[PDB]
Amino acid sequence: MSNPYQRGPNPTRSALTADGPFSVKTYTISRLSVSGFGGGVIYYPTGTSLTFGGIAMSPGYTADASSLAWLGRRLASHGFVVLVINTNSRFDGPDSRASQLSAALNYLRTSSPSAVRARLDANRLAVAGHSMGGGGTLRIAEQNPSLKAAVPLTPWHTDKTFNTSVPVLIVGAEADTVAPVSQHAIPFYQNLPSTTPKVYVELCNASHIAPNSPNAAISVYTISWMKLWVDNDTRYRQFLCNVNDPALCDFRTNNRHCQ
Ligand SMILES: [Ca+2]
Ligand SMILES: [Ca+2]
Ligand code: NA
């Protein structure tokens, strides 16, 4: 127990495909109660006095927080404070989603409820997002180098070029007709600096909405990336290194996360 941010028992793959060691509750942020974003839902651990890193997550174009509810709960149950935003407008673009992730992280750190701040290490924050929300995750990673990690899920953006040192794991869906991996996920991955720890995983046969319902692969890779970088939890390298996963139809890395 030398790593002060290490939470929960030694992981196994099967444990990372279900809700984790911590009971979770939600707090609903009303649209009117906050500026810079449209409110959302915070998933956070209960039955514990411990603190955890925080994650701000963005849904995609025309979607709301409930499109990632399963994943907010899944991540929180593994030992995170997870804020899934609603946008000011369902029709906000990827850069507007980055700004709203920025406002959500500031909110988490500065004016979230006492119940949430007691479970939060506001020094250890990360971002994730679906589609345009994934585009927003890449934009904010370029702007804020204190972010511990970025996980764009079936991401979409017109900008194909991001400069960040924030470790990025991108999830592509093989059969994605909305944000095709050849035009979105893969160029994002390839155009990221060669010196940035980066991973691309492609889900065999998966559609653009794979992230919107429970998905064993998204669970394993998202928990593992957030554990490794938000908590410095090297016990999660085993799921990100030497990867032989039949759910995947592509895998690319520059191998800066295994040592
Ligand atoms: Ca608002
Ligand atoms: Ca660019
Ligand atoms: Na920011």
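Numbers here mean position along the shown chain, with the first residue as 1.
Cβ coordinates are placed from backbone N, Cα and C, and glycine is handled just like the others.
Record features (Swiss-Prot):
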- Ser131: active site, nucleophile (ACT_SITE)
- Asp176: active site, charge relay system (ACT_SITE)
- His208: active site, charge relay system (ACT_SITE)
- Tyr61, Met132, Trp156: poly(ethylene terephthalate) binding site (BINDING)
- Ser131 to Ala (Swiss-Prot position 165): Loss of catalytic activity (MUTAGEN)
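Each of the binding-site residues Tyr61, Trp156 was scored by the other Cβ atoms within 10 Å of its Cβ; the lowest score goes to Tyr61. Take the mean position of the Cβ atoms of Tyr61, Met132, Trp156, the recorded poly(ethylene terephthalate) site; other residues of that chain with a Cβ within 8 Å of it are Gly60, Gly93, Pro94, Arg97, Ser131, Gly133, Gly134, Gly135, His157, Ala179.
Contacts of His208 (active site, charge relay system) defined by a Cβ separation under 8 A and a same-chain sequence distance of 6+ are given as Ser131, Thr154, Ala173, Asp176, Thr177, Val178, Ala179, in order along the sequence.
When Cβ neighbours within 10 Å are tallied across all protein chains shown, the highest count among the recorded positions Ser131, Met132 belongs to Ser131.
Largest Cα-Cα distance over the residues recorded as binding poly(ethylene terephthalate), namely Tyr61, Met132, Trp156, equals 10 Å. Neighbours of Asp176 (active site, charge relay system), defined as other CB atoms within 10 A of its CB across all chains, total 24.
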